[PDB]
There are 2 protein chains.
Amino acid sequence: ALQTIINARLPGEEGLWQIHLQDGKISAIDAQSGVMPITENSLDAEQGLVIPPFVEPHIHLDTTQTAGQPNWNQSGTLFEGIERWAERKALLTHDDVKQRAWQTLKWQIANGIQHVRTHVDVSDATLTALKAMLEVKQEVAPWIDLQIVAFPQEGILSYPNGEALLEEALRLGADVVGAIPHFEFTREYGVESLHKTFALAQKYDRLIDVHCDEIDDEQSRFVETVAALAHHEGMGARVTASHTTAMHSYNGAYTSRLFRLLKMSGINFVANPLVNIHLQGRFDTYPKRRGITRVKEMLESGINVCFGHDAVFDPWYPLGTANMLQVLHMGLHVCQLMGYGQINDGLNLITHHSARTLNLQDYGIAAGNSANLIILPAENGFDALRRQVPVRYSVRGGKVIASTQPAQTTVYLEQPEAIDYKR
Amino acid sequence: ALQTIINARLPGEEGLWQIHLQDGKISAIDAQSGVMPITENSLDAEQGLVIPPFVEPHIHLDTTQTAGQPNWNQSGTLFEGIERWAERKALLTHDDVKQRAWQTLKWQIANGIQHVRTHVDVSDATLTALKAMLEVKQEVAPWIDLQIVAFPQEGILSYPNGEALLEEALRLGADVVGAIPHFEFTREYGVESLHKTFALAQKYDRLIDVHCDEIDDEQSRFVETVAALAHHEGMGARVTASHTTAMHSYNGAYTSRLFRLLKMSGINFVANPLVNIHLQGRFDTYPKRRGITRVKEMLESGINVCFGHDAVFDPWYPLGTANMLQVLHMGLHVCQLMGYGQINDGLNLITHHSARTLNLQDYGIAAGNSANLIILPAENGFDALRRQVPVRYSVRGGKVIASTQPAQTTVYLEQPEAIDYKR
Ligand SMILES: [Fe+3]
Ligand SMILES: [Fe+3]
Ligand SMILES: [Mg+2]
Ligand SMILES: [Mg+2]
């Protein structure tokens, strides 16, 4: 079994490091004064970057891999996506959900993602997707720790037996309580749904992740209730507000007032760059707003924010390979976090900040933690992001669970020359 | 007594039709293969259009015919209208209300309107106008089925004994419960007033028609509560949201979310083109918004919407002859429903859609229904609208109750020539 990771670079640290492994955990981390020789039981990072696993804080595995079945969304709109999904209803079975969820999970394993939070639609009396996902969670456990959010897609108060189904999902084992206040029939139902959501989370000791204000409506301010209730219950760490795209459209004075509460509450925020840029701003003609939440300002204020892929190869987002560096690339551009340091520190948005959002207790390259880490063939976060590098090795419990042999590019000039896209 | 209506054109149908009458009802409707000869007991539509009666879904008969008494509204503003009305207070008596209401009702009978819903101000401890209108309703019954809305003009919670007076109006026989949430002192009073309105409608088994969001305020969203409460009680068919002019100013994202609820709720919408274009947009300088609700989008979404005249010859609207084709003409222009089909189908906005809004159970040219129909001297809806044709004949219970001999225009060129404005 592997005993050491050598010649490792670490974010924010100078030089090379050696990570000692014992009994599936990191026993010690020591600096090196030079390059160490390879040997049996040593995994050579080759001066590449070693980081804790990538995290997917927000994805919908119940709808993944269904784009084009039976027809393609040709307009690319949300409306048509709903219709295309409805045409596939006859194929939505227990086995179908498991098969598609596993397909995307395999892409995630290949992409060094060892933690995934999936939302599952529970506005279905049969809870078909949920039952399937609970089995998938057990099956994929050796490679990925999967959290399941009971997501009442059609609303809690605006759908028949919505609250009862949400609670049933928790009784069956869902890890997180979801909600969608802006989709409820009225603002009052929206606020009330949040009180019910928090009551359920406290009753069952579960986390909370609300699809919050995902709409270009400057009056959609459910985020203040999410933050206020979290602060009241002293449970900010266990709470997440996903999307909050409406915040992109708030006036600055209200946003400034709100930010004080957001910081005090300690809640987490998830932005989904690939889907937000695609689905937001659809009611604008020109100019067209970007529609991503205030990521830059959150970072400047010390508010925890991270990035999710949201959807992969489905009616609402036809693209994706479940790659977090790709999600990060889109977010840095749309949020204008393009300074060198902002880009370099970007890795935090798909690693540490996301681990905090999932309330993970065993995460990070530190003595005592499980030996879960990945190796990127790049010098730092900036380099990894610029070159969209693959994951050279993914290690879990001190064992390699994924590896990618890099592509080899050659140009034939007066003489053949290898191209690695580095200067 | 009349036995048949011959040579009739019907909207959306090809050719000519014969409508057989018996015992005040339509016994059968048969297609003709050519023009039928006239004869005793046959009313010849002369290839004109036959439709069920025009409907006035929203008018204020308690204030009608008072413009210029004792003074004229010179600015044309809402503010001055209130002052001009106040100067006439000494003339507001039982007999005065009946006289003016009857004057407009006669214009409506002449204009082929057999169904009228009038709002009556019940923010008056003496309920003078209501008592008068209840007598008018009985008196005009042979010609018009009049519905009375108990309209709490000064608010339910914002006026002394407002709720008690609203209920008293229902106990006296008002057919519909009214409300005006945006006029209440606070948003909270607005929402609460709607709960009270729905409770009264269920307690007395009455319809509901709310003066809803008649204001250029993008934050006036009482329509979502009207729709949500209707959906909750499963009574959409009995509910109407009048005006909703604020919807003209909503952002598109919220409107899209709202529309799902509007469709699911099944409630009705009334737009009042002549008054809305006049009174809305008054706080804008330039550019100036139109201020009519989203009629085109409602039609595209299958949401029932129709047109009312609102006011006739009073301080708030000095014009009008209570003519529905004139109301329709204004609405088609302001709502940009100017395609041929949109204009031709326009008749639905002042006939069938309005009948649905009034929850009428005996309406339409169909076997078994009462023989209530009107004949327009035009080829179709487009032609009737373009030429603003009068009602040639109005038939109720199988008897003619109104008729108009068309004007005769002649131009004297090298020879006299009759002009009918057709090409
Ligand atoms: Fe989502
Ligand atoms: Fe009115
Ligand atoms: Mg989504
Ligand atoms: Mg009015």
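Chain A uses Swiss-Prot numbers throughout; the residues present, in order, are 5-427.
The deposited model was determined using X-ray crystallography, 1.6 Å.
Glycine too: its Cβ is placed from the backbone N, Cα and C atoms.
If you look up Swiss-Prot, you'll see A:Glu218 marked as active site, proton donor. Under the DSSP three-state reduction, A:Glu218 (mutagenesis position) is assigned to coil, being neither helix nor strand. Cβ contacts within 10 Å of A:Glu218 (mutagenesis position), excluding its own Cβ and spanning all protein chains shown: 26.
According to its DSSP assignment, A:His64 (Fe(2+) binding site) is coil. Taking Cβ-Cβ distances under 8 Å and a sequence separation of 6 or more, the neighbours of A:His64 (Fe(2+) binding site) in its chain are A:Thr122, A:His123, A:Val124, A:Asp314, A:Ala315, A:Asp318. Among the features that Swiss-Prot reports, Fe(2+) binding site is placed at A:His62, A:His64, A:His215, A:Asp314.
Taken from Swiss-Prot, the feature Zn(2+) binding site covers A:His62, A:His64, A:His215, A:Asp314, and the record attributes it to experimental evidence. The local packing around A:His62 (Fe(2+) binding site), expressed as other Cβ atoms within 10 Å of its Cβ over all shown chains, amounts to 29.
The Cβ of A:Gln157 (mutagenesis position) lies under 8 Å from the Cβ of A:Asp125, A:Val126, A:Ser127, A:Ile184, A:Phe187, each on the same chain and at least six residues away in sequence. What Swiss-Prot records for A:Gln157, A:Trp320 is substrate binding site, and it gives experimental evidence as the kind of evidence.
What Swiss-Prot says about the mutagenesis result for A:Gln157 to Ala or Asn is this: Less than 0.01% of wild-type enzymatic activity.
The mutagenesis experiment A:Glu218 to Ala or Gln is recorded by Swiss-Prot, whose note states: Less than 0.01% of wild-type enzymatic activity.
Within the same chain, the residues at least 6 positions away from A:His247 (mutagenesis position) whose Cβ sits under 8 Å from its Cβ are A:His215, A:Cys216, A:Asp217, A:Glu218, A:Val274, A:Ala275, A:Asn276, A:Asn280, A:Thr297, listed in sequence order. Under the heading of mutagenesis, Swiss-Prot lists A:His247 to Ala or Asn and annotates it as follows: Less than 0.01% of wild-type enzymatic activity.
A:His247 to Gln appears in Swiss-Prot as a published mutagenesis result, with the remark: 200-fold decrease in catalytic efficiency. DSSP assigns A:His247 (mutagenesis position) to a strand.
According to Swiss-Prot, the mutagenesis experiment A:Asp314 to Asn carries the annotation: 35000-fold decrease in catalytic efficiency. A:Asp314 (mutagenesis position) falls within a strand segment according to DSSP.
Record note (Swiss-Prot) on the mutagenesis of A:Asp314 to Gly or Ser: Still active towards cytosine. Shows increased sensitivity to 5FC.
Within 10 Å of the Cβ of A:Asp314 (mutagenesis position) there are 28 other Cβ atoms, across all protein chains. Listed in Swiss-Prot is the mutagenesis experiment A:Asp314 to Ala, annotated as follows: 17-fold decrease in catalytic efficiency with cytosine as substrate and 2-fold increase in that with 5FC as substrate. Shows increased sensitivity to 5FC.
Mutagenesis annotation in Swiss-Prot: A:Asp314 to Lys, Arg or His, described as Loss of enzymatic activity; the structure shown retains the original residue.
The C-beta environment of A:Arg13 (variant position), restricted to residues of the same chain at least 6 apart in sequence and closer than 8 Å, consists of A:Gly19, A:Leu20, A:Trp21, A:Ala49, A:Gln51, A:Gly52, A:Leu53, A:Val54, A:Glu383, A:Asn384. According to DSSP, A:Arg13 (variant position) sits within a strand segment. According to Swiss-Prot, the natural variant A:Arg13 to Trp carries the annotation: In strain: SO5076.
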What's the number of neighbouring CB atoms sitting within 10 A of the CB on A:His215 (Fe(2+) binding site)?
24
Any of the recorded positions A:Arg13, A:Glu218, A:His247, A:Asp314, A:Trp320 with a C-beta atom under 6 A from ligand 1? Give them in order, or none.
A:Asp314
Could you list the residues of the same chain, at least six apart in sequence, whose Cβ is under 8 A from the Cβ of A:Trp320 (substrate binding site)?
A:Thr67, A:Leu82, A:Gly85, A:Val279, A:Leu283
Near-site residues: Zn(2+), ref A:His62, A:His64, A:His215, A:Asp314, CB cutoff 8 A to centroid:
A:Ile63, A:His123, A:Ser246, A:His247, A:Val274, A:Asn276, A:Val279, A:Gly312, A:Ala315
